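Written below as structure tokens is the structure these notes are about.
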Amino acid sequence: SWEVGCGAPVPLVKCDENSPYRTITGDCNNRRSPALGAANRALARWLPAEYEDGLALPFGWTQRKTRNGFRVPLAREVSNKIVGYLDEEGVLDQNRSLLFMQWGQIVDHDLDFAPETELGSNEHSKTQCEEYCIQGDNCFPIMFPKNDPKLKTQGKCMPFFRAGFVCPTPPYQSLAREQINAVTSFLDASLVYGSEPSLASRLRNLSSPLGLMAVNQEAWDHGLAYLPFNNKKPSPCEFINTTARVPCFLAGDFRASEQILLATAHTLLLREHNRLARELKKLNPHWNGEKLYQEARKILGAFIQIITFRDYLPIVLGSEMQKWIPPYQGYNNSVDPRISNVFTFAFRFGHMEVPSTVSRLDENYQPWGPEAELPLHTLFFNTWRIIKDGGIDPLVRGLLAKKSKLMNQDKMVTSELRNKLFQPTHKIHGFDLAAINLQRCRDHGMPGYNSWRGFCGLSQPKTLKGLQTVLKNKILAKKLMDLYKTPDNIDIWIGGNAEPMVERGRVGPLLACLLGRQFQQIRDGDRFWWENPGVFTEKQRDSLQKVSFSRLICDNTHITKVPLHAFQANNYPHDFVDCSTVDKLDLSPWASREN
Ligand code: HEM
Ligand SMILES: *[C@H]1O[C@H](CO)[C@@H](O[C@@H]2O[C@H](CO)[C@@H](O[C@H]3O[C@H](CO)[C@@H](O)[C@H](O)[C@@H]3O)[C@H](O)[C@H]2NC(C)=O)[C@H](O)[C@H]1NC(C)=O
Ligand SMILES: *[C@H]1O[C@H](CO)[C@@H](O[C@@H]2O[C@H](CO)[C@@H](O[C@H]3O[C@H](CO)[C@@H](O)[C@H](O)[C@@H]3O)[C@H](O)[C@H]2NC(C)=O)[C@H](O)[C@H]1NC(C)=O
Ligand SMILES: *[C@@H]1O[C@H](CO)[C@@H](O[C@@H]2O[C@H](CO)[C@@H](O)[C@H](O)[C@H]2NC(C)=O)[C@H](O)[C@H]1NC(C)=O
Ligand SMILES: *[C@@H]1O[C@H](CO)[C@@H](O[C@@H]2O[C@H](CO)[C@@H](O)[C@H](O)[C@H]2NC(C)=O)[C@H](O)[C@H]1NC(C)=O
Ligand SMILES: [Ca+2]
């Protein structure tokens, strides 16, 4: 039942038995087997990959290979017939801030990235795909239905190259195909610091001995810092406005500047790392660079662990939260670190949470400027709206005071993402995140919805009437059925996101199971977990759960009016309060009095 050890695309170099902070790459968290959770290793399989040829082809690849006696529908038809909607009225989430969506994507990026297969960038690999719409090797183009307005206006297809798979990249052939996770399965801030050695320290300020990350030198935000600029041309943040020529940011994670709000979130994270490094030299004048770096990094990771598990997860998981993440009993080391392949698809529930616009608010939380509210599709890899139009205070206020979108079975993904997405190399604001999501479950060889329901010990439908009952929705089920003929063929992605949301959560059963199980695991199998006895000192620990995303906002921006609960729905004058009625992270318990 096999496959014992294909551990090729990694340099072997072995461990350090203390090295008091994690390794940048996540290796050595686990002692018995070293790799478990290391970046650039293969996403785990909770179930046998399901492919056309049982090996590598994605269902929907060859015309005449039915999946269970039926042809699978095009991702874009699944998209145009179920996922989109016209009316953005009544779509907001009365009880979740824009920050709710923001943190998700953030946490998302810390745990998993399945990079596109490069396999040649001085090739037609590119032209043959978008330009001529030919399917081949890694060019798995998203074809249009007919009746699809994009026919009359963009062409015959959208681009979609398959994902990086392991062992080589060069073409395999004899047992299953496994995509890679290019970040550390651990919730460890890899998004700020890096997941490769190489990138850790380009992000670092080695030039001086204090322990901070390189901050921008071309530009400032009040007295505050800006992530360091990114090196590579072609740069997409340069492509939306060729006139402004402001490049994308440089961070531990590569997708940082997807949109203005994540870049923004990413900026709060760096300042906090530098902030943590001054207080420390201050207190421990003798500790060297490395030490204020790993110990900052060390607090920063802990911080991200508590907001996510103490503030975010109970509000995504809702009632399903204890059932999979009963409280902390400490490090089990048999537990698996590895982000699972399906998690990478389950976590994209967040796509239903992005609204169609973003705002900039001023000190009384009102339209900062004339053109303050903007269409999301004008913010993709848009960095200039930050350094040349107001800094991040304005945007953090929108994060604090606007609302997320709410999944609606009749309004799944907003057209800013569904018909107008921008993709780093394809010049038009014309793509679709829904179609792409669907083409990819197949690319990753996902098992259908019922395999996953079975797996979660959930009932599995086989008829319209059955599918209806579970989705508590009749025409959704009727549409779903007409495209798929059997719920067995439904792509895990839309399949899981069509299920009503649980009590007090924001995802359904299927997803709460898949989600819950993963996080339970990245926490229990994490050797550097902040509660993990010994990992922290006890006061150092009483200092920590006093941390808050509201306080994160004060220490690092000139926003002096915050909400006690950053993720809940918050309106200004009212749910706001000055920053001084706020819990600070007191660092006197880190004080080394080696004198
Ligand atoms: C405006 C905001 C966002 C945009 C424009 C966006 C767009 C995209 C795109 C194009 C992909 C490509 C994946 C593929 O091709 O298969 C992706 C993946 C993903 N996004 Fe979205 N996303 C956004 C927000 C979020 C948020 C807010 C979350 C979490 C709460 C999130 C979680 C993910 C995850 C988990 C993936 C798969 C990452 C992997 O490979 O491990 N994203 N996003
Ligand atoms: C890409 O960024 C450009 C450069 O920042 C941007 O132009 C700048 O933004 C607007 C253009 O409409 C102007 O803003 C306003 O400035 C003050 C108050 O903001 C007003 O009194 C002005 O009349 C003007 O409306 C900036 O002056 C302008 N700067 C420059 C050098 O053009 C472009 O709009 C962006 N291009 C695209 C395609 O997005
Ligand atoms: C909808 O969203 C609110 C969250 O943004 C939601 O609030 C959460 O509801 C639970 C149960 O009412 C409350 O529980 C927390 O407080 C109790 C107090 O005894 C503590 O023992 C627990 O630790 C628990 O965390 C919370 O007040 C809240 N949870 C948190 C962490 O904030 C509201 O029901 C709705 N909001 C509105 C505006 O109606
Ligand atoms: C590494 O840290 C030092 C200290 O902040 C940076 O040098 C400072 O640069 C700012 C202005 O750019 C001024 O405060 C001084 O010129 C320097 N201050 C001190 C206290 O030395 C150095 O440039 C940093 N490098 C990066 C990329 O962040
Ligand atoms: C450590 O994690 C492992 C793997 O997740 C757990 O293994 C369980 O242990 C039971 C004991 O009878 C085995 O039969 C099964 O393989 C697993 N069953 C269940 C329900 O988990 C184990 O529970 C964990 N150990 C600790 C100390 O938490
Ligand atoms: Ca990580």
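Residue numbering in chain A adheres to Swiss-Prot, whereby the residues present occupy positions 118-712 in order.
The backbone N, Cα and C atoms fix where each Cβ goes, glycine too.
Swiss-Prot annotations:
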ACT_SITE  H226  active site, proton acceptor
BINDING   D225, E375, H468  heme b binding site
BINDING   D227, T301, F303, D305, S307  Ca(2+) binding site
MUTAGEN   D225 to E  Partially bound heme and decrease in activity. Loss of heme binding and activity; when associated with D-375
MUTAGEN   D225 to V  Partially bound heme
MUTAGEN   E375 to Q  Decrease in activity
MUTAGEN   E375 to D  Partially bound heme. Loss of heme binding and activity; when associated with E-225
Run through the Cβ atoms and count how many others sit within 10 Å of the one on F303 (Ca(2+) binding site).
-> 27
When the number of other CB atoms within 10 A of each residue's CB is tallied over all shown chains, which of the recorded positions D225, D227, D305 has the maximum?
-> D305
Report, in whole Å, the straight Cα-to-Cα distance of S307 (Ca(2+) binding site) from the residue listed as 'active site, proton acceptor'.
-> 8
Looking at Cβ-Cβ distances, which residues of the chain lie under 8 angstroms from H468 (heme b binding site) while being 6 or more apart from it?
-> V530, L534, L550, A551, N554
If you count Cβ atoms within 10 Å of the Cβ of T301 (Ca(2+) binding site), leaving out that atom itself, what do you get?
-> 31
Note on heme b: the CB centroid of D225, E375, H468 has further same-chain residues inside 8 Å, namely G221, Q222, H226, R372, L379, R465, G467, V471
Taking the centre of the Cβ atoms of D227, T301, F303, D305, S307 as the Ca(2+) site, the remaining residues of that chain with Cβ inside 8 Å are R139, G143, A156, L228, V300, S302, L304, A306, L308, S312, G418
Nearest-integer angstrom distance between the alpha carbons (Cα) of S307 (Ca(2+) binding site) and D225 (mutagenesis position) | 11
Ranked by how many other Cβ atoms lie within 10 Å of their Cβ, the recorded positions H226, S307, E375 are led by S307
For the recorded positions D225, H226, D227, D305, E375, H468, which residues place their CB under 6 A from an atom of ligand 6?
-> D227, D305
Residue pair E375 (mutagenesis position), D227 (Ca(2+) binding site) - Cα distance, angstrom, rounded = 15
Expressed to the nearest Å, what is the distance separating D225 (mutagenesis position) and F303 (Ca(2+) binding site) at their Cα atoms?
-> 11
Span of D225, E375, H468 around heme b - largest C-alpha separation, Å = 13
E375 (mutagenesis position): secondary structure state under DSSP, collapsed to three categories | coil
Per DSSP, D305 (Ca(2+) binding site) is which: helix, strand or coil?
-> coil
